[PDB]
Amino acid sequence: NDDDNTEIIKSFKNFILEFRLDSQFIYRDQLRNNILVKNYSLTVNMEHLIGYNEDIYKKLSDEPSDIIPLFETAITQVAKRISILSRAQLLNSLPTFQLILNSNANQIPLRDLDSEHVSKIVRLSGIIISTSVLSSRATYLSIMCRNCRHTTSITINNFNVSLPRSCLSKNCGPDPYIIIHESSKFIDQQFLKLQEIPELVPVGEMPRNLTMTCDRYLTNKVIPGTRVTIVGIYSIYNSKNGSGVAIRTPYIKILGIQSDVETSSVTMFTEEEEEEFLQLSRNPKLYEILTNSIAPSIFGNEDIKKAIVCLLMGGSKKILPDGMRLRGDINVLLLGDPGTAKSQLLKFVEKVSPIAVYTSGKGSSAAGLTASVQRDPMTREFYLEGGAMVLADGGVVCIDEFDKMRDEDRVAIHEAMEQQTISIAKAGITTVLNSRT
Amino acid sequence: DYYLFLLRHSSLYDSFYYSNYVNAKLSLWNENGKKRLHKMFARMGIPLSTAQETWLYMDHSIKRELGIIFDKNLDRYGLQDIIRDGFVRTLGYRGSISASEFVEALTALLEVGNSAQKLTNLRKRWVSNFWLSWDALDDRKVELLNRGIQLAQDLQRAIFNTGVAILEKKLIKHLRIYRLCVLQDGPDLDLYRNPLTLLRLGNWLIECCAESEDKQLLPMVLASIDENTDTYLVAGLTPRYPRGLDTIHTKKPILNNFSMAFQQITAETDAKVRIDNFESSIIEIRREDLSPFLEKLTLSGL
Amino acid sequence: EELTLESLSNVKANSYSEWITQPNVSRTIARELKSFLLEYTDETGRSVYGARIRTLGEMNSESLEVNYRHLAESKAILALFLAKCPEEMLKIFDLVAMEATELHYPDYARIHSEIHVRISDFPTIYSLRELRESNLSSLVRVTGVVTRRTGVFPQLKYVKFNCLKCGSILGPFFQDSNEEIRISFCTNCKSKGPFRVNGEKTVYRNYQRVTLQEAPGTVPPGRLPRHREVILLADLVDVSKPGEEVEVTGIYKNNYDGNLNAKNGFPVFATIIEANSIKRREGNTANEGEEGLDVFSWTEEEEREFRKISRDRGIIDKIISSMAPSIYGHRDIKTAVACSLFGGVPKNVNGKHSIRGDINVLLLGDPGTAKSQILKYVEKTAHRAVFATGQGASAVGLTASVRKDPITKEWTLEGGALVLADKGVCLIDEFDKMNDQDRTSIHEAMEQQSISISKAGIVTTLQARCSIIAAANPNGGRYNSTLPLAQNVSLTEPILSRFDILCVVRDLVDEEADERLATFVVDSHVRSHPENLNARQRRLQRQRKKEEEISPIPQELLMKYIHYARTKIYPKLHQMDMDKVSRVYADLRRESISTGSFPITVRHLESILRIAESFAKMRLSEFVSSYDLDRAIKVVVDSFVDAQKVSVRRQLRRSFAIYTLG
DNA sequence: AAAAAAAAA
Ligand SMILES: Nc1ncnc2c1ncn2[C@@H]1O[C@H](COP(=O)(O)OP(=O)(O)OP(=O)(O)O)[C@@H](O)[C@H]1O
Ligand SMILES: Nc1ncnc2c1ncn2[C@@H]1O[C@H](COP(=O)(O)OP(=O)(O)OP(=O)(O)O)[C@@H](O)[C@H]1O
Ligand SMILES: [Mg+2]
Ligand SMILES: [Zn+2]
Ligand SMILES: [Zn+2]
């Protein structure tokens, strides 16, 4: 049993230490540059793994949840080999390294997932709708007995353990153990909700939601309302607290995330795109090359496109030592005859902007835009839930059929757009909330 | 290896779909061809969802037993001429490339990359494309080959989309001596200003025509439009025997008399043509001058 | 072993359930069933099940549909055995179906290991009120509506256990989807102890359970509905949708319950229905033309007939004349309805521009013009139809609505009327009287083809691809021919411009027209009188004879043709005159508001293109020809010119005659 | 117990 684990670890270590293209060992230099900046992680591409040897990829695709931890401990073994000196014999504050994967396999829609995808590596795309608060998880537990009163340590992996029966060798109880919270190691976990993309929904149906779990460095990376591409494991976890017989609610374990925005919005750009942007800014007719690029499928409108460009760039925010604020956005209203292509510009403006939301003024309400005061049925406590004008903070909000909007609903936006802050007082909750859009 | 379009770089479904020989043998331009293809896939036993995945992530067991699957299944449909022997080159951990795939990538990179004045600009663009293709040869560059492969896929898609429309419209007029078809109007016709692209389209058309029950071997004339210059680009095409034929009826390859016909017509009549291409069977003719010329070619001894 | 069919007539055991499983008779049943589905001949003399198996192999689906009356006319005893003991017969019939499928496709097991069978139409139909103790463990056919759908979760199919007191691995065990496996002595060691699942070697199914109420159209008036629970196994997941009336054939079974016994104080048992076949029955109540789970599905021979009859000259005229064969006149209305229910082609430019591909139609005219009958026929023939009327529909009822789930207690989305109209037609009657707040909520549905909701902390956009057909009445109850359309109705330009084809019907006085209409109505009334081999097929030929006298083609063939044309054929638009259409649009921009009141915008050019594409679709052609464009432009010009005052109608008619010469 | 959406007066 242990021989196979050692063989697999040796295979992965040989892959890490022997893979080279031309005159560079890419993964060793990656480990060096990661350790220097304190990012204990490594990224593996599927194509390299398949090209090196096919048996390792076959074993990884067969039973992923059992094989991945062996790779993630081989990584830290190699890191300790190539980062510290034996010195003929310390801190050693190197936890188990995180493994991140990338792939280019065929995508699978959410509704296509079924019983044959259990315990398999799948790639899929969706939209993030809500992010849970981070919670703690135990990795290295220091455990103390009560009667014999000795010390023991438990190492816990996150993939796929209870109090040991009897004591370690007089006549203790079944489980006479307690948890020593000090001298224990903890990590972070987060929950996310994913929704099907609108264009892939089947005929006459409604979007379906799914639950994902991320941990360590993968947490706090996405924000609600951003299209993402996820690679992970589709497994099932039972619900003892929670219909039917032998039921098992499925979920996703996140291994890798790709996003279009790349979490750019301080500067995360490298030198090549920076100099490309500077050279583009040196174009002496950039104004026209941008005006022509705003919906090239719409003919005739030019001042509208110039106004849209000016709105997209946005003003310059200003503050004063006296404490007063000055607005830094411009608001454009289109008020004209039918057939002049007003909504087709609204959807394109929604598409171009990095953060944007498109909603109708008819199917909307005052409480459904700024902040809705929901109440958790379980713990029976009040909490604020974001609407639509808080999701579009730092971006642009697309409203059409503005006149069809109710008079009582149309008044809540006054302060929200003239001061860029919303104040709420409901059920004892007194919170001023910022919304700049 | 097999007569397949980028087997190791595209899915097996697309490989069967875009293959010229498979198209000719199964008539994929109408719905019965797709029904026969689905019957083929079901009888072989590869799932439709499995066959639509990349060759890298395609199932290892099926990739291993593909040879036996093909050997046992292709006989009924009569595609047993698709299997042949080819050369494969591997360098380290990069991957595997076949000679056919590499030459298709090179051809497509030549095709796409990057009055008299516009013709000169087109010719200098062509020589620049040649230099870029030449640079792509060395082993130190692979982003100049992946791009070529994806451009080959795109160009084959465009050629298929135009050929299906041609076969729908039945533009192939059957004259007494030689078949004729003219691409008067349509989409993406600017791509066909390249003689090599026109030859690719003509090769697919002549394969489709040969893979029929007709017992007439007639030369085919294909023409296009370049609205900026208002000139027709006319290329003569030789007939081809079916690939699954013995050597006894191969006493001499089919010759091409189009160059002789064009030169004789131009030397006996003051037509406004420009015969300068190294291929003597490709000429540029005027829109107003095409027809009279055509009747002349009909009346002249070919 | 006398494996003869006649020996199955008399039972030797006490019950069917313990007799069928006998080894001697089970193989006889298997071989007889094989001889049945390998040799059954239809009216044409060909094995229909062979074509069914071929199509199943093409589509690599899970369900093979076997018709009940086919098994009833020949080999009735097997049908009776299936009707009385379904669970014990479906297993053998699945085995023989798998053998038959592998006969055509060797090594098909790699695609799928097991095959599931479906029963098409049982003879007897019950309701939810009429359920007793006698019909337990037997096939039932129940019609109802879907109220709450739980979702999709996996289940264990082949359960195995590892007992660690003796190191004993239990064999593969089955699960009945409502009972837990319970083992007492734990195999040879004959002792009970700790055990584990060890699920590394197991197979999974997926289920879905739903609540079934009574249809309001069959409940006694003023009473309360009855609820049951329906369990859906694999290949039946997500087939049913909330709010959709369905008919389910299944098996009736009972199980113990503790709280139910506690509350009633008597040994009462709960009852559930496990589905075996589902048939949607929304809108299309006409269910007598043909049998089967679906009436919009075609065989290979029907596709061949479609292709054979789609090439004849003047098929457009036959299609138009074969629609509503019991309504006299109104050729323009029939043409508009055909062009609206055939639809166009949605366009996506570079994934960044969207062009709608469905046609809206507005009807207007005097009373007694049979607009509602046309609407009823449209609802009958369409695949997905939703009927709304007058003030009985609200703004939030047509679009999506937000609702707080009473169980989990959070806001959720409820599908509206327009959502059910995706890939279909939404029909509205008495469009004029509907209140403006109830009328302004479908602008996006007409034009943007999308519904956006930002309510109660939910920000979602819902796609809607629906065609709207509306009927209304002018001011005063009659159309004043000497007034423009702006003074005839209270609707405004934003709503009027979204309708492609607008028809105005006038009721005038004509002697010979009145005589002809009276003759046609009287002959129709006489025709539909309830009083004028197998008797059923004789009734069928009588119906065919009665039908062929008013319609060029049968109705079921027309419905399957419409479905096929909407599904597969996509016309393309290359060789059309640029200048003719551009000049016609310029001419229509001229006159119009510059001389009258009817609004014309860029939407009507796209409407002309969509009508041309629809006419191309009607011929099962992939490319638009010139004749289709001529027909479309003629229709649009006629519809525009025939809605003006009587002072300028002749002048405009002779002014526009140069575009539709023909 | 308190917030927010829907049909009818
Ligand atoms: N200038 C234009 N160029 C091209 N297409 C146009 C132009 N103006 C309008 N259209 C066409 O008009 C059609 C409908 O436009 P749309 O519904 O967006 O109009 P609108 O002015 O926003 O209407 P509403 O005021 O009723 O909301 C689109 O298909 C679009 O292509
Ligand atoms: N050619 C015909 N034109 C008009 N009505 C016809 C014709 N032939 C028969 N009818 C009869 O005319 C009657 C008209 O029905 P109905 O009252 O529903 O029409 P309507 O005036 O369009 O209705 P609504 O009040 O909904 O506007 C029907 O009973 C129908 O049988
Ligand atoms: Mg609009
Ligand atoms: Zn102890
Ligand atoms: Zn035992």
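Just so it is clear, chain C uses Swiss-Prot numbers, and the residues here are 179-710, 738-867, in order.
For this deposited structure, the header notes the method as electron microscopy, 3.7 Å.
From the backbone N, Cα and C atoms, a Cβ is placed for every residue, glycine too.
What Swiss-Prot lists as ATP binding site is C:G543, C:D544, C:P545, C:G546, C:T547, C:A548, C:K549, C:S550, and the listing cites sequence analysis. What Swiss-Prot lists as domain 'MCM' is C:493-700. Here Swiss-Prot describes C:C364 to Y, F, S or H as a published mutagenesis experiment; the accompanying note says: Loss of activity. C:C367 to Y, F, S or H appears in Swiss-Prot as a mutagenesis experiment; the accompanying note says: Loss of activity. Among the sequence features in Swiss-Prot, the mutagenesis site C:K549 to A is noted as follows: Reduces MCM2-7 complex helicase activity. Abolishes MCM2-7 complex helicase activity; when associated with MCM5 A-422. Reduces MCM2-7 complex helicase activity; when associated with MCM3 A-415. One mutagenesis experiment catalogued in Swiss-Prot, C:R676 to A, is accompanied by this note: Loss of MCM2-7 complex helicase activity. Record note (Swiss-Prot), natural variant C:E392 to K: In allele MCM2-1. The unchanged residue is displayed.
Recorded features from Swiss-Prot, shown on the structure.
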residue: C:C367; record: mutagenesis position; DSSP class: coil
residue: C:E392; record: variant position; DSSP class: coil
residue: C:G543; record: ATP binding site; DSSP class: strand
residue: C:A548; record: ATP binding site; DSSP class: coil
residue: C:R676; record: mutagenesis position; DSSP class: coil
Filtered by Cβ distance under 6 Å to ligand 5, the recorded positions C:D544, C:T547, C:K549, C:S550, C:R676 reduce to none
How many Å separate the Cα atoms of C:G543 (ATP binding site) and C:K549 (mutagenesis position)?
-> 9
Nearest recorded site to C:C367 (mutagenesis position) by CA-CA distance, among binding-site residues C:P545, C:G546, C:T547, C:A548, C:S550 = C:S550
Long-range same-chain neighbours of C:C364 (mutagenesis position), Cβ under 8 Å, sequence gap at least 6?
-> C:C341, C:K343, C:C344, C:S346, C:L348, C:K370, C:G371, C:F373
Using a 10 angstroms cut-off on Cβ to Cβ distances, just flag whichever of C:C367, C:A548 is the loneliest among these recorded positions.
-> C:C367
Students should find that the Cβ of C:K549 (mutagenesis position) has, within 10 Å, a number of other Cβ atoms equal to 23
Cβ-centroid neighbours of ATP site C:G543, C:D544, C:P545, C:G546, C:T547, C:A548, C:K549, C:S550, 8 Å, sequence order | C:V683, C:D685
Mind giving me a neighbour count for C:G546 (ATP binding site)? Other Cβ atoms within 10 Å of its Cβ, every protein chain shown.
-> 7
Cβ under 8 Å from chain B, restricted to the recorded positions C:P545, C:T547, C:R676, picks out none
Residue pair C:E392 (variant position), C:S550 (ATP binding site) - Cα distance, angstrom, rounded = 28
Count the other Cβ atoms sitting within 10 Å of the Cβ of C:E392 (variant position), across every protein chain shown.
-> 21
Cβ packing number for C:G543 (ATP binding site), 10 Å threshold | 21
Distance-selected recorded positions near ligand 2 (C-beta under 6 Å), from C:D544, C:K549, C:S550 = C:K549, C:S550
Largest tally of Cβ atoms lying within 10 Å of a Cβ, found at which of the binding-site residues C:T547, C:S550 = C:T547
Just jot down the residues in the same chain as C:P545 (ATP binding site), at least 6 apart in sequence, with C-beta under 8 A of its C-beta; none if empty.
-> C:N651, C:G655, C:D685
Residues satisfying Cβ distance under 8 Å from C:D544 (ATP binding site), sequence separation of at least 6 | C:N651, C:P652, C:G655, C:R656, C:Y657, C:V683, C:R684, C:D685
